[PDB]
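Trainee: Just dropping this structure here.
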Amino acid sequence: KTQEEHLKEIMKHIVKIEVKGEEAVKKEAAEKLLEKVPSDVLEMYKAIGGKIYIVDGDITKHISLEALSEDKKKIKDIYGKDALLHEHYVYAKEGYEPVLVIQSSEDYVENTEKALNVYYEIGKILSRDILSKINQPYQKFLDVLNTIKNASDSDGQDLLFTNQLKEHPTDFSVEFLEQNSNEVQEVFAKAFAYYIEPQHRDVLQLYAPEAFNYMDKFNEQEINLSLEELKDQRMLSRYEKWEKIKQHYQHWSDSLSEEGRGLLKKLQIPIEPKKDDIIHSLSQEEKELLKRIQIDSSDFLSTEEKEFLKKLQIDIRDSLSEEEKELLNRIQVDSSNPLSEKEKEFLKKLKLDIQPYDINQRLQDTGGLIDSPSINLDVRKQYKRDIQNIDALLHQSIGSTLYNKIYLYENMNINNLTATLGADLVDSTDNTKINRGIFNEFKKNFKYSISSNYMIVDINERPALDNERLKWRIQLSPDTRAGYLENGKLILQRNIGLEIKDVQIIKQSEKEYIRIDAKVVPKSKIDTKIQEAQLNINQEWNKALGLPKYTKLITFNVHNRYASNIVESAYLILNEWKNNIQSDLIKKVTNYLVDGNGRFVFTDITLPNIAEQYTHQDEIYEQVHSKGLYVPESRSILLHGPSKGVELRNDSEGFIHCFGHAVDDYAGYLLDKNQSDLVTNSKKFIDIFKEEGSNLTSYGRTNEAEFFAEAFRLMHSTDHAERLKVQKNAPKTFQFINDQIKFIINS
Ligand SMILES: CNC(=O)[C@H](Cc1c[nH]c2ccccc12)NC(=O)[C@@H](CC(=O)NO)CC(C)C
Ligand SMILES: [Zn+2]
């Protein structure tokens, strides 16, 4: 009866009968007709100012449809056969003041033909009058249309298509759907009708199963999100929602201190480095070294950082002028492009000091592991104080008596999730369309997400920045804690859990975006999934490599918004790895690793924050962050997913490159089993690098190990051509490596 109530409330509100004889049997008859339509499509019609009129005799003879034009007075039935309006039993008047007219009859229980037509007209209202206001149907329903057209049995077409669509060769492109607006809306109406009229439902499932499934899933679940999105379009609706939430947090807001307000503020605007401070905290000796070191010569500083640094030299220019040029004039050419040890150390210490104070970034980088010793102790503690405090400020949950389900919105840049994919998300030709191919890949294994920092969301959806093609629709839990912001936003507590309920391409303001429907759940529920996954992937590969049953080789250090993908991609990476390297080369090397308690860490927090690396660092500034990294001391391969390595097709290439470094380790172990050195450091190799140390990837031209690793990787790619490349361009190395693989396999 939870449903029953909702009906009459709305029905007697939008539905008005006007008959002759006893209006008890006639009303209860027409009511039996509407009760079969999804409760929500009735409320969406109310929203756009629609009303339903049940009358006797000719329908054209009614107040509303009175001002109707003579021309259109010729509508076709569900089967597309003309029939004049003053002779029909239904009609849905379009326009910005929607009206629905139906003749009185109870035989609808028998005459399924009329009922099917009434629902047809209604479906027409849903697609043409309602959903169009929120750019629907779109790609999803479009896919159904194509599944239906190219399918084997062509009956599904004869059932829902018109000869207009029946003749179109190629699939229906997004553009098609745009210029053929009414056509698509038509199919929707017909599918809706057949699915709603109890008697024709089977015919739909028989000839057009995909269409049945779509309307089935739409009418049961997804219909409510449509209502929600339609409401989001309405002024009074948006401000009524914002006000209840504001009211709910009024006490909390009214008690916020100035200190509190200040904390929330810097959470929104990071503090940038003060050029002044920088210099001062240098050193009488150091300042000397910075006056002319070239920041452009570094390979560990982002241009972003470089630009800033060089602007510090320029600000030291004071006394004894002559110096200025003797330095500018004595360092540029005869000194050259190359490098310098002692001073690069200086730049690595400065990198740390010139990072902006960004609380959210810190949580994201560390996955919430705020004690990570990846930055100087002084700032680490400052971050910990502000964080602990923010956790205490956002204590009140969203649950209220003023409302039930509540959706909050977040616009996001895809690079923040997967840079490697964000490179081709947008269509290169037309920047307003989404590359369907990347879409499917991105969507692939995206089942759950994690928030380790403080998410900032909008109460009502708002337009995104140019580089934000991701639009999240999140259903909060009444348990979720948050803070209210005057500008119509909420700051959510850290360590939230998110299940991905749906992912689809949607149009808005002439551009396409990726709508992500998510539901907030306990972070423990997601973590448990990750942990069961780790257990699974280890049993599986322990068996494939012949390792003791309970060894801990593979580890998931997952804490961010693309969580599920890090886990699932790990399986795929390890596969390209075995199917591209000598099964016996793997075993000896990983066995060696396991002996040293090594690990294969797949993570989404920055590498400087993985213990497998930081616990073996002499100095903090010596840390390294990148796509992949091999650590000899811990004997582990670290792979950071979110990133995009310097032109390396995928994560696999990256993982393999690191395994290369591992080989250079074991092989180097076999030579001087009495010492700890790399076979890549051997003289016999130093020379080869002096000759072929340029015949490969620009990167390989960095140094010994790097060269060996890149060569190794190529020699194992999936594109066999790349294997030959080293063959015909780095012969010396090719052999050296293949000798190395034997010198391990056999020993
Ligand atoms: C964004 N990912 C990248 O392309 C960075 C770039 C980089 C080089 N040196 C650095 C020092 C500090 C921070 C970043 C870098 N490099 C890497 O990931 C390389 C890491 C490596 O050589 N591991 O053994 C693997 C290589 C095949 C891409
Ligand atoms: Zn390397």
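In chain A, numbers come from Swiss-Prot; the residues present are 63-809, in order.
Structure method, as recorded: X-ray crystallography, 2.7 Å.
Quick reminder: no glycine exception, Cβ is built from N, Cα and C everywhere.
Copied straight from Swiss-Prot:
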BINDING   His719, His723, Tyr761, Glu768  Zn(2+) binding site
DOMAIN    70-282  domain 'ATLF-like 1'
MUTAGEN   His68 to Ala or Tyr  Impaired translocation into host cytoplasm
MUTAGEN   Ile76 to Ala  Does not affect translocation into host cytoplasm
MUTAGEN   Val180 to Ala  No effect on PA-binding ability
MUTAGEN   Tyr181 to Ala  Loss of ability to bind to PA
MUTAGEN   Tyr182 to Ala  Loss of ability to bind to PA
MUTAGEN   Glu183 to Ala  No effect on PA-binding ability
MUTAGEN   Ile184 to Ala  Loss of ability to bind to PA
MUTAGEN   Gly185 to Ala  No effect on PA-binding ability
MUTAGEN   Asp220 to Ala  Loss of ability to bind to PA and loss of toxicity
MUTAGEN   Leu221 to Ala  No effect on PA-binding ability and fully toxic
MUTAGEN   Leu222 to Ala  No effect on PA-binding ability and fully toxic
MUTAGEN   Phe223 to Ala  Loss of ability to bind to PA and non-toxic
MUTAGEN   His719 to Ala  Loss of activity and zinc binding
MUTAGEN   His723 to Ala  Loss of activity and zinc binding
Trainee: Using the Cβ centroid of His719, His723, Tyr761, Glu768 as the reference point for the Zn(2+) site, which residues of the same chain not in that list have Cβ within 8 Å?
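Mentor: Apart from the listed residues, the neighbours are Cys720, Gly722, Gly762, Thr764, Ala767, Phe769, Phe770, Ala771, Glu772, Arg775.
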Trainee: List those of the mutagenesis positions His68, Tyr182, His719, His723 whose Cβ lies under 6 Å from any atom of ligand 1, in sequence order, or write none if there are none.
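Mentor: Near ligand 1, sequence order: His719, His723.
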Trainee: 10 Å Cβ neighbour count around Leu221 (mutagenesis position)?
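Mentor: Taking all protein chains shown, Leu221 (mutagenesis position) has 18 Cβ neighbours within 10 Å.
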Trainee: Please identify, from the mutagenesis positions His68, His719, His723, the residue with the sparsest Cβ neighbourhood, meaning fewest other Cβ atoms within 10 angstroms.
Mentor: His68
Trainee: Nearest of the mutagenesis positions to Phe223 (mutagenesis position) by CA-CA distance, picking from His68, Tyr181, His719?
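Mentor: Closest by Cα distance to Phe223 (mutagenesis position) among the mutagenesis positions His68, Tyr181, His719: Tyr181.
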Trainee: Suppose we draw a 10 Å sphere around the Cβ of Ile184 (mutagenesis position). How many other Cβ atoms does it contain, all chains included?
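Mentor: I count 28 other Cβ atoms within 10 Å of it.
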Trainee: Quick check: of the mutagenesis positions listed here (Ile76, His719, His723), which one has the Cα closest to that of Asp220 (mutagenesis position)?
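Mentor: If we rank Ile76, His719, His723 by Cα distance to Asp220 (mutagenesis position), first place goes to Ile76.
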Trainee: Out of the recorded positions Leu221, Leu222, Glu768, give me the one sitting nearest to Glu183 (mutagenesis position) by CA distance.
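Mentor: Result: the closest of the recorded positions to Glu183 (mutagenesis position) is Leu222.
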Trainee: Rounded to an integer, what is the Cα-Cα distance in Å between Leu221 (mutagenesis position) and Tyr761 (Zn(2+) binding site)?
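Mentor: Distance between the two Cα atoms comes out at 60 Å.
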Trainee: Would you pick out, from the recorded positions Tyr181, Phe223, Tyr761, the residue whose Cβ has the largest number of other Cβ atoms within 10 Å?
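Mentor: Sorting the candidates by Cβ neighbours within 10 Å, the top entry is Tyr181.
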Trainee: Which residue, of the mutagenesis positions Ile76, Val180, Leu222, has its CB surrounded by the fewest other CB atoms within 10 A?
Mentor: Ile76
Trainee: Got a sec? Which of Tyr182, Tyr761, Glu768, the recorded positions, have CB under 6 Å of any ligand 2 atom?
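Mentor: Result: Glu768.
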Trainee: So among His68, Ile76, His719, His723, all listed as mutagenesis positions, which is physically nearest to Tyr182 (mutagenesis position)? Use the C-alpha atoms.
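Mentor: Going through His68, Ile76, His719, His723 one by one, the closest to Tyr182 (mutagenesis position) is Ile76.
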